[PDB]
Amino acid sequence: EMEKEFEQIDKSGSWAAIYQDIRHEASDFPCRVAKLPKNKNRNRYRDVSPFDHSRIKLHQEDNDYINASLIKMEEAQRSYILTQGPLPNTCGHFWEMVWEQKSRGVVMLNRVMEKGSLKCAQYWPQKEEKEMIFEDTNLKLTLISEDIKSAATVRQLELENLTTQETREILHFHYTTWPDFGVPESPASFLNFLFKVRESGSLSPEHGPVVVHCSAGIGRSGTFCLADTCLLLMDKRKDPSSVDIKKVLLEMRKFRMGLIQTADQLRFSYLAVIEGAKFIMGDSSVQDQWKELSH
Ligand SMILES: O=C(O)C(=O)Nc1sc2c(c1C(=O)O)CCNC2
Ligand SMILES: [Cl-]
Ligand SMILES: [Cl-]
Ligand SMILES: [Cl-]
Ligand SMILES: [Cl-]
């Protein structure tokens, strides 16, 4: 069981050693496009790059590069796009990717300002009457409505292709209480947010992959996607013991480097899957519990 391995690792203080073993065994694939000098200002961090084989290509012949990776989980049959927090010059690229990939939801796990620094550009409008037009990619973005709660904020956005005048509704899920290089306040808070994303239908295979980002698109984003995939794999087999989290994380790291950035984030993802398992196996009352101590 996950639970017995957790107790063994905790009793033996092995999380830092377990986590380093994952870093050592993780896939190493080339990132030549990301390292091209013409793409230097499209990367937020020089040590965070998408692999060539899984990177999302923009559908422009100018420069198709965005720091974004397609995580295609074959057995779980769920895909995610993990990307960095957009830069002041890549906000148009970001929404171009959302359009071209037909994404229904965007999951944001960071704040714009964290630890006195700007970890993400203000890539969505904060006021209904002040829409954003991204001239380089010819898209218009309008805040439709906003539902703010203690731990998370859900926004409805309208994305319009100004070339064709098509409009789409994008759901923006913003978890606002997850420190950079840290963990959420509780598993219950994290799981309450995750199931809000699930219930929205944004993860449905009828849509394009959900776009998930933090500042770099690996740390908090990797924790979020690992827990969702492990809970989904449990769901398909209705069998918690068939899910090996370390192997799932290593499978995900074939598609983007550095997913989950600290040993405590790995420990928390165990906690989230173990606690979320109670819902997957048929105890739906655990959901209102999460909302009850999500306050
Ligand atoms: O936002 C996250 O959860 C995340 O992965 N952040 C990361 S990963 C990462 C950095 C940061 C950062 O935000 O400073 C700095 C350079 N090395 C890798
Ligand atoms: Cl490389
Ligand atoms: Cl913010
Ligand atoms: Cl700050
Ligand atoms: Cl920025």
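Residue numbering for chain A follows Swiss-Prot, covering 2-296 in order.
Determined by X-ray crystallography, 2.1 Å, according to the entry header.
Heads up, the Cβ atoms here are built off N, Cα and C, so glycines get one too.
Quoted from Swiss-Prot, the note on mutagenesis experiment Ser50 to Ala or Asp is: No phosphorylation. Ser50 (mutagenesis position) carries neither a helix nor a strand DSSP state and counts as coil.
Looking at Swiss-Prot, the entry for mutagenesis of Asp181 to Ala says: Substrate-trapping mutant. Counting Cβ atoms from all protein chains shown, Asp181 (mutagenesis position) has 17 others lying within 10 Å of its own Cβ.
According to Swiss-Prot, the feature substrate binding site maps to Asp181, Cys215, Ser216, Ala217, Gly218, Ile219, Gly220, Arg221, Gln262. Counting every protein chain shown, 25 other Cβ atoms lie within 10 Å of the Cβ of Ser216 (substrate binding site).
What Swiss-Prot notes for the published mutagenesis of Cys215 to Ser is this: Catalytically inactive mutant; abolishes sulfhydration. In the three-state DSSP assignment, the secondary structure recorded for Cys215 (mutagenesis position) is coil.
For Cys215, the entry in Swiss-Prot reads active site, phosphocysteine intermediate.
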* Structure fact -> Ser216 (substrate binding site) to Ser50 (mutagenesis position), Cα to Cα, whole Å, comes out at 13
* Structure fact -> For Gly218 (substrate binding site), the same-chain residues 6+ apart in sequence with C-beta under 8 angstroms from its C-beta are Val49, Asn68, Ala69, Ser70, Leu83, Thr84, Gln85, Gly86, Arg257
* Asked: Using an 8 Å cut-off from the Cβ centroid of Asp181, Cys215, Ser216, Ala217, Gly218, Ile219, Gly220, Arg221, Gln262, can you name the remaining same-chain residues around the substrate site, in sequence order?
  -> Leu110, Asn111, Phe182, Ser222, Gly223
* Asked: If you draw a 10 Å sphere on the Cβ of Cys215 (mutagenesis position), how many other Cβ atoms land inside?
  -> 29
